[PDB]
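Here the structure is laid out as structure tokens; the discussion comes afterwards.
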Amino acid sequence: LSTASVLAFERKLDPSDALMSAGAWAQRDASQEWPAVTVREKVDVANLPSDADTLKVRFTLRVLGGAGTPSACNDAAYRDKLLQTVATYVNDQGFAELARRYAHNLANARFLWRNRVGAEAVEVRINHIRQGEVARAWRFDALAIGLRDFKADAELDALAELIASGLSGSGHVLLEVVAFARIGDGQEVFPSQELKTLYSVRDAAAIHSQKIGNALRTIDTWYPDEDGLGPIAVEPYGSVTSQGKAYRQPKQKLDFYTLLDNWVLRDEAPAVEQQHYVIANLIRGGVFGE
Amino acid sequence: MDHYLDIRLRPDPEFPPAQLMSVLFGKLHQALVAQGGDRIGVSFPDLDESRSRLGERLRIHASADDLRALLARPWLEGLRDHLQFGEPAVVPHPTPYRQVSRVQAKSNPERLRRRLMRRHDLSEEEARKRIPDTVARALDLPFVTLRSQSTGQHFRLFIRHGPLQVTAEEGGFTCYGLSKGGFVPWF
């Protein structure tokens, strides 16, 4: 039972670009009609309007489901074996762990990369849109909640359950994320640089979809050696761009490719942590095989 | 300084060390000059001229009462997520003599020509010719990356580390933490 030369997994939890606007903390209650932030020239930098102390970011999120379901697979036997292993994992334990971790990331401001730095108060509001109506809402505080530490909360558990259901394919899930960060008057935001060219849509600055989905999947906290760094964005080979060091090297058995090959072909069940990591990677998607 | 506070910047994947340290310096600048105080100073214990870096940790040298209010202040706080901060600790009795300073110079001939022509009312060519190629000078010491309205790319931060001496003269420091003309405790 060799692997399939062609393997692809459609991404799940795929966000969209993140728009930016400006307003006042007092106006947070009704963000409607908030003026957008326009790119300007000096290089190019973007600062809030003359009298504006709060930044707003709005991006949607969808949950497709069928993470394990391959988009294209050369062999039927391999696909069936993989689906069986995935089903076994789901039956034994649900995605509640992944959903809870994802919920924490959404609650906190981890998606924002540089704007949060030196942010006194970041207030996030995550709604749920079903049939065009807000079924249930939640409001959290990014500053109080640990960015690098995961704490349990009733709201987080409910959100994790909803996400787990969506991933399992119970029903469609749509999440509207809205963040409010207090920086200061005339401060400078840090949008996603374009190849200095700032990313702008509809003559408005925004952040790339992938740059957000990268942070949302920071679920890799089971590396073989820990120096206290914290969670690392789930990536094959546990690579890190900023640190310039690659944890979870291929020499060890913690490698994603090795773990998946063993757990599918050789039926070697790795640690529960590794199984979570593998499911996270499958959700992220990619190209495997040859 | 009877109490030493060691702020250790914890490694983070989202941000690099240079940007983090720059944010730290910027936040501290407003938290010290605006806050007041007779003597406010910090030193880089990890300072090394081989790598031309600013160090992976910082040490704020202040009095006990000064540090008591400094850490409690909201401005100086809130960055505990990426930086590990403790409480004041008495410095060791043996101490070296070190003065951290900043180097001020202009590397642009244009600024000098403009400043000269705007005072004596000279011509464009008089100011251009009067500034030769030997007038462009800038510090070559290790400069941390600070990105702000001053420069689009990473801008160098000129920090001069004083040589080690025996006699240690203390005194009031600057607002942004610049050298006030006296050394600081080196541990």
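Per deposition record, electron microscopy, 4.2 Å.
Even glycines carry a Cβ here, placed using N, Cα and C.
As recorded in Swiss-Prot, the features of this protein are as follows:
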- B:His29: active site, proton acceptor (ACT_SITE)
- B:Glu49 to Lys: Restores biofilm formation upon phage infection, crRNA forms (MUTAGEN)
- B:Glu49 to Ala: No biofilm formation upon phage infection, no crRNA formed (MUTAGEN)
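Residue pair B:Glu49 (mutagenesis position) / the residue listed as 'active site, proton acceptor' shows a Cα separation of 24 Å.
One residue stands out among the recorded positions B:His29, B:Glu49 for having the most other Cβ atoms within 10 Å of its Cβ: B:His29.
Under the three-state DSSP scheme, B:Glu49 (mutagenesis position) falls in the coil class. B:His29 (active site, proton acceptor) carries a helical DSSP state (H, G or I).
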